[PDB]
Amino acid sequence: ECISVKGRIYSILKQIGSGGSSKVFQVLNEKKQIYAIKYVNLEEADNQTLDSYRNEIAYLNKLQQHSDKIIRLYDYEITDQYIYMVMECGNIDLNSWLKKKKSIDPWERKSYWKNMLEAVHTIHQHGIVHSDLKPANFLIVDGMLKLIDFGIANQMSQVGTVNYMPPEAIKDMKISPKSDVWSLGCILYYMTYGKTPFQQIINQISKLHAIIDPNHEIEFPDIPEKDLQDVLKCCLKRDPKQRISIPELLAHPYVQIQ
Ligand SMILES: Clc1ccc2c(NCC3CC3)ncnc2c1
């Protein structure tokens, strides 16, 4: 089984990415170099959907040259019927790795955090707020985290967590770069304490109520890394104005010292 993209033939090893109008394949070029090919079927896509797809592709292509913490787009083919994207394969996505992980090495966690800040800072610098950050949006490649997507794509049953959702998004029923800081904060909180801040709340309506409720205090059990603890408290402030920024996070002792 094979796919051609801009003349070049790729043999398929397996399917990574599953279901929807979109599939991801692990593939090899004729020199046996490994890649991921993202395949999108465009037959049922309206113009607004199409426009979001072209817009994410254009941004991914542009911002590549600005950080190596953003996934590599090598090439693509795009017609009225389909998109093929030839991309960096990597080793494993962050969520699948975290699921099979007993505990995280403090050094690795700090390193992943640095990568995540770098990727997200980069998109913010070009006017993009992701607004839907989770572990699955990060790919581990040679012990480096890379951002897989920018959250621009429009649309593609018991999945789609609200665990990383910021309070101002829920009260808004504005989104800003601080919204990404919250979700990053929930990812780091999960890498620190083994769960996300509101993961205990069974009912989703209740969960959303806890997220926005000032009287609902998030717990920050004492840990050896006091700087890590402070990062979490700064990221998980409900008021976006008082929430720490990415530039402030990049100067934080947690990422700078030792
Ligand atoms: Cl676009 C893209 C590229 C690679 C992905 C990936 N790679 C890890 C799979 C073991 C090969 N895992 C999950 N999603 C991916 C998405």
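Here Swiss-Prot sets the residue numbers for chain A, with the shown residues being 516-671, 682-698, 710-794 in order.
Backbone N, Cα and C atoms are what each Cβ position is placed from, and that goes for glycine too.
What Swiss-Prot records for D647 is active site, proton acceptor. All protein chains considered, the CB of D647 (active site, proton acceptor) has 17 other CB atoms within 10 Å.
Within 10 Å of the C-beta of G535 (ATP binding site) we count 10 further C-beta atoms, all protein chains included. As annotated by Swiss-Prot, ATP binding site applies to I531, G532, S533, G534, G535, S536, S537, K538, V539, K553, with the evidence given as sequence analysis.
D664 (mutagenesis position) falls within neither a helix nor a strand when secondary structure is assigned with DSSP, and so counts as coil. Take the CB of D664 (mutagenesis position) and look out to 10 A: across all protein chains shown you find 19 other CB atoms. According to Swiss-Prot, the mutagenesis experiment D664 to A carries the following note: Loss of kinase activity.
Over all protein chains present, the Cβ of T686 (mutagenesis position) has 13 other Cβ atoms lying within 10 Å. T686 to A appears in Swiss-Prot as a published mutagenesis result, with the remark: Loss of kinase activity.
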Completion exercise
DSSP, reduced to three states, assigns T686 (mutagenesis position) to coil
Completion exercise
Spacing of the two Cα atoms, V539 (ATP binding site) and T686 (mutagenesis position), in whole angstrom, works out to 22
Handout entry: Candidate nearest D647 (active site, proton acceptor) in space, where candidates are the recorded positions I531, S533, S537, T686 and distance is Cα-Cα
Key = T686
Handout entry: Fewest other C-beta atoms within 10 angstroms, as judged across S533, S537, which are the binding-site residues
Key = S533
Problem - Cβ atoms near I531 (ATP binding site) (within 10 Å, other residues, all chains) - result: 16
